[PDB]
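Working notes for the structure below.
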Amino acid sequence: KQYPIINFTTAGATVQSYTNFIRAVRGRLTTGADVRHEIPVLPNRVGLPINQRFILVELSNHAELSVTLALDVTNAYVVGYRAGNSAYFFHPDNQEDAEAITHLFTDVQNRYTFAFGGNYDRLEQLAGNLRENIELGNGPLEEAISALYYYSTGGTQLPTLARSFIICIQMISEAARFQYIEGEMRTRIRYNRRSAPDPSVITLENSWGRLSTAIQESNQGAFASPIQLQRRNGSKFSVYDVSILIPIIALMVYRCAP
Ligand SMILES: O=C(O)c1cc2c(s1)-c1ccccc1CC2
Ligand SMILES: [Cl-]
Ligand SMILES: [Cl-]
Ligand SMILES: [Cl-]
């Protein structure tokens, strides 16, 4: 009757407890994934039955407020969330996706669809801040959870809601997609720090779709043409093959193979 749920709280969160959480998220996402090749491929959108389409992530904090994010298993991205008796959805791209989300949170009294989508370019505009200037960490995540809840009571304004999406998406969706970004978050939790992400994280996020295409279209592991990434100091380098990214990227959106 309900999609699978993973739980996480920032209250007393540790390196261990955040590691368990991301591992469970990856586990639910890859139930239907293709794991025969070097890197797991998320289920194909086309033909996926509706009862396999979503998973739910339920978050709480020291103030013991709770919100629940809905994640698409085909791309591990947040499509919307529930707070109290209300559900809120990013604007869908097409009719099929609009129909799919009517199967989420079917028991809330109030359903709203934002005019905007959930991509970073738009969310950065609404927040008034680039990812480069939005701190990540347990502290920021705790604050993001309260902000998401209080949107349903009129206590949160849309720019702060946008910045809270940016924090949640990166610390959950992107940390599940990339072992590399999980480690970046793990270091922040370990030393009790909050800091904005460096250029390597942002460029990895911006490249996930392109890397999924290059990997699944590769021939004997070799890319048909290079993809350019950044080190943490902003310097640039090229990747040419699948293998060097096996420790870096954990999940891929389905791509056709010629
Ligand atoms: O700051 C650094 O030293 C590095 C950052 C990255 C490196 S190295 C990398 C090396 C191979 C393959 C993918 C990556 C992703 C980001
Ligand atoms: Cl480890
Ligand atoms: Cl809806
Ligand atoms: Cl808009």
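To match Swiss-Prot, the residue numbers of chain A are left as they are there, and the shown ones run 39-296.
Note: Cβ is positioned from N, Cα and C throughout, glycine not excepted.
Residues within less than 8 Å, Cβ to Cβ, of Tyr115 (active site) and separated from it by at least 6 positions along the same chain comprise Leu109, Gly156, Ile207, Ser211. According to Swiss-Prot, the active site annotation covers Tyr115 (among others), on the basis of similarity to another entry.
DSSP classifies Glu212 (active site) as helix under the three-state reduction. The Cβ neighbour count for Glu212 (active site), using a 10 Å radius and every protein chain shown, is 23. Annotation source Swiss-Prot lists active site at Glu212 (among others), citing similarity to another entry.
According to Swiss-Prot, the feature active site maps to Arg215 (among others).
Annotation comment: Swiss-Prot describes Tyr115, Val116, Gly156, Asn157, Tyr158 as AMP binding site. Contacts of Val116 (AMP binding site) defined by a Cβ separation under 8 A and a same-chain sequence distance of 6+ are given as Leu107, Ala108, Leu109, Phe128, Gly156, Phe203, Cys206, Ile207, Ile210, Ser211, in order along the sequence.
Swiss-Prot documents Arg83 to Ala as a published mutagenesis change and attaches the note No effect on the toxic activity but suppresses the vascular leak syndrome. DSSP assigns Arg83 (mutagenesis position) to coil, not to a helix or a strand.
According to Swiss-Prot, the mutagenesis experiment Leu109 to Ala or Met carries this note: No effect on the toxic activity or the vascular leak syndrome. Mapped onto three states, the DSSP output places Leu109 (mutagenesis position) in strand.
In Swiss-Prot, a published mutagenesis experiment is listed as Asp110 to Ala, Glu or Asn, annotated Suppresses the toxic activity. Cβ neighbour count for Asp110 (mutagenesis position): 23 (other Cβ atoms within 10 Å of its Cβ, all protein chains included).
For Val111 to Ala or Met, Swiss-Prot lists a mutagenesis experiment annotated as follows: No effect on the toxic activity or the vascular leak syndrome. The Cβ of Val111 (mutagenesis position) lies under 8 Å from the Cβ of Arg66, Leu67, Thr69, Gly70, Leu80, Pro81, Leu86, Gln90, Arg91, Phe92, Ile93, each of these being in the same chain and 6 or more residues away along the sequence.
Residues near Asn132 (mutagenesis position) in space but far in sequence (CB under 8 A, at least 6 apart, same chain): none are found. Quoted from Swiss-Prot, the note on the mutagenesis of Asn132 to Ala is: No effect on the toxic activity but Suppresses the vascular leak syndrome.
Note on proximity: among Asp110, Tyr158, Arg215, the recorded positions of the record, the Cα nearest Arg83 (mutagenesis position) is that of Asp110.
Note: the CA-CA distance between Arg215 (active site) and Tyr158 (AMP binding site) rounds to 16 Å. Taking a C-beta cut-off of under 8 Å and a sequence gap of six or more, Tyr158 (AMP binding site) has these contacts in its own chain: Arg169, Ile204, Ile207, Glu243, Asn244.
Taking every protein chain shown into account, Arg83, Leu109, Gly156, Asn157 are the recorded positions, and of these the Cβ with the most other Cβ atoms within 10 Å belongs to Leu109.
The record gives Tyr115, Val116, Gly156, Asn157, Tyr158 for AMP. Within 8 Å of the mean position of their Cβ atoms, the other Cβ atoms in that chain belong to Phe128, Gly155, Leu161, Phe203, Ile207, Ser211. Around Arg215 (active site), a 10 Å sphere centred on its CB holds 27 further CB atoms from the protein chains shown.
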